[PDB]
Amino acid sequence: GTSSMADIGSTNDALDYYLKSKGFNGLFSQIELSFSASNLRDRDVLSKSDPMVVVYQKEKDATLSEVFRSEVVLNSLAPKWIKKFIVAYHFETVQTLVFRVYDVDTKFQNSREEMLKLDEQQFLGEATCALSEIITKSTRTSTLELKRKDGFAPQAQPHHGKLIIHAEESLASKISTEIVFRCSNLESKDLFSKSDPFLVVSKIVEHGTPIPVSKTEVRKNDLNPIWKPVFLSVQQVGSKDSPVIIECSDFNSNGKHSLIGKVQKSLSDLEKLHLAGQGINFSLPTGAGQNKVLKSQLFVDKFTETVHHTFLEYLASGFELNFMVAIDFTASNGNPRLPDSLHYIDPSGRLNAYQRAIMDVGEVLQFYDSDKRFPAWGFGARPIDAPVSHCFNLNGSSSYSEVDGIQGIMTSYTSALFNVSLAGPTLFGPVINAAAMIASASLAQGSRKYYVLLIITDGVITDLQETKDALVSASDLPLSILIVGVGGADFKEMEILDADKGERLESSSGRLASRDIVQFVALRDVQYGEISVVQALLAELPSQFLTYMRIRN
C-alpha cells in the first residue's frame, strides 16, 4: 500500500493505546451462588425439615421478581443445596437480592420444585443483601440471619436460622482466546507493489454491516506476515461455533484500505486448523454473489484459551475501590438559601443535583471500601475570614479530608454550605493534585487501594491547562476521575477531557497520559432516578482499574 513509515508507526501507536484501554475487553462476569443453612426453625424447635431457598431480585420501587429456586433438600437439620444460582454481575448497579427459605410440606416429597406453590409451604424466614456485599468478602461467604415480620420488635425479634451464601466467579466467563495469525503469499490489489497488511475479525450480522471485534497492527512490506497476538472472548464472537469474518487488508495512509482476502470460519474451526497445522485459502468477492479462491493462505500459529485476571479476581486479592468527592462551591450555584440554588437544601427532604450525584455514585462505590473513609473536598469558596480556597475539607478540619461513609459526605456537605461564602473562580487543579497526593502516598506505602474521585460542577473551569497537566501526572497513579456537570450551563469545553468524546491528553511539557482516567457527563437534571446517566460512567471503572494494574511498574 501507499504510506510512510511514520504513518504506519502512528496508526499502530493509536491501536496499542486503544487495546490497553479496552483491555481484554468483553468478558461480562457471571457469579455462581451456592447455598446452605443451619438452625432452621419455625418456632423454638430444631427438627428435620424439607428446606428450599427462593431468591428474588428487588427493584428500586421495592417490587420482587423470582429469579432462582433451589431443589428441596429432604429430611434435613442442615441443608447443603446442590443447585447453584448463576447471576450476571453488573458493577455499575446495586444488585439487591432477597432470600426466602421455606419448609416444604412432606406431601410434596416427590414433586419437582418448579411445581411448588409457596403459599402451601411453611415460610421460615427472609434476608436481604446486595450481590456486591457477598463478592467483596475475603472468604466470599456471607451468613445472613433469617427474620420474619412477627408484628413489630427490632430487639425481641426471634431468629429462624442462618443462610450461608458462597459466591464464585464462573470459570467460563473468565475465558479469552489468544490467537496468533499468519499469512502466506498475500497479493495487494495495487499491482507491482508489496502489501502492508493487517487483519480485522468481525462478528456477523444478518443483512447489515459486520461489527469489528478485533484488529492487528500493520506490518510494512510483508507478503508472509506473522502478527502479534489478538485476544477474543466468547461474547465478542457469540459462541465458539459461530462463524466470524477474517479480512486481510492493505493499509493506505489515506484511510481507504483495500481488501486482500477474506475467510469465514468459527473459532472452533480455527482451533482445528491450529492443531492440524493446516492453512485455509482466502477469497475475494467477484460477480454479485460468487467468490474467487486465492493462492494466499491464513494459518493459526497459536491458539490458547486463558483464564484472564478479572476485576473480581483483584477484589479477591484484597484490592479496594475508595470513593472521593470534590464539590463546586462557587457563587454561580446561587446562594444556598434560595429555592432555585443548585445547592438548595429542600426542607421536605428532596435531594438537590449535587446530592443526587453523590448518592448515585457513592451508593455503588461504598461497597468496595471496607473502612468507608471518604476524602471530601469543596472548591471555590471563602471560609470564615480566610481567602478563597480551591481545596478545603468539607468536614471543616485542617488536617484531614476523610469523613465516615456516604452519610458523612452528606452531612459535611450541608454543614459546609452554611459555613462558607460561595466565591470563584472554578478550578479543578488543586483538588486533582490533592487526590493525586493521596493516591501517590497509597502507592508508595504499597497499599491496594484504587481511588475514584467524583468532581461535581456547574460551570467550566478556568485552569484548563494546569488541569490537563495534573491529569497527565495522575494517570500513573491508582486514580480514576468522574466529572458531573449540573444545571443548564454549556459544558462543550468539558468534552475535551472525556475518555470517549475527547482525545489522549497532552501535558504542557509535551508528555502524554499513560491511560485515560477521566470521564465527563452532564447530569441533564430532568432525571428523577430513572435513566441514571451516572451508571454508564461507573461501567467503565473496572476497565480503568485493570488498565492501571496492567501498566503499573
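These residue numbers are counts, starting from 1, taken along the chain as shown.
The header says X-ray crystallography, 2.5 Å.
Backbone N, Cα and C define each Cβ position, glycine as well.
Sequence-distant contacts (6 or more apart, same chain, Cβ under 8 Å) of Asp103 (Ca(2+) binding site) comprise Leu40, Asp42, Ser49, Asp50, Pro51, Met52, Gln121, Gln122, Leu124. Sequence annotations record features per position, and here Swiss-Prot assigns Ca(2+) binding site to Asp44, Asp50, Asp103, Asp105 based on sequence analysis.
Taken from Swiss-Prot, the feature domain 'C2 2' applies to 157-284, supported by sequence analysis.
Per Swiss-Prot, domain 'VWFA' is recorded for 322-541, and the stated evidence type is sequence analysis.
The Cβ of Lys372 (mutagenesis position) has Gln366, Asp404, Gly405, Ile406 as same-chain neighbours under 8 Å, each 6 or more residues away in sequence. DSSP gives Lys372 (mutagenesis position) a coil state; it is part of no helix or strand. The note that Swiss-Prot attaches to the published mutagenesis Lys372 to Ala (Swiss-Prot position 391) is: No effect.
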Sequence gap of 6 or more, Cβ distance under 8 Å: name the residues on the same chain that satisfy this around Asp105 (Ca(2+) binding site), in order along the sequence.
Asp50, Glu120, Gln121, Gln122
Winner by Cβ contact number (other Cβ atoms within 10 Å) across the binding-site residues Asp44, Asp50:
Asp50
Tally of helix, strand and coil residues over the domain 'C2 2' (157-284) according to DSSP?
18 helix, 57 strand, 53 coil
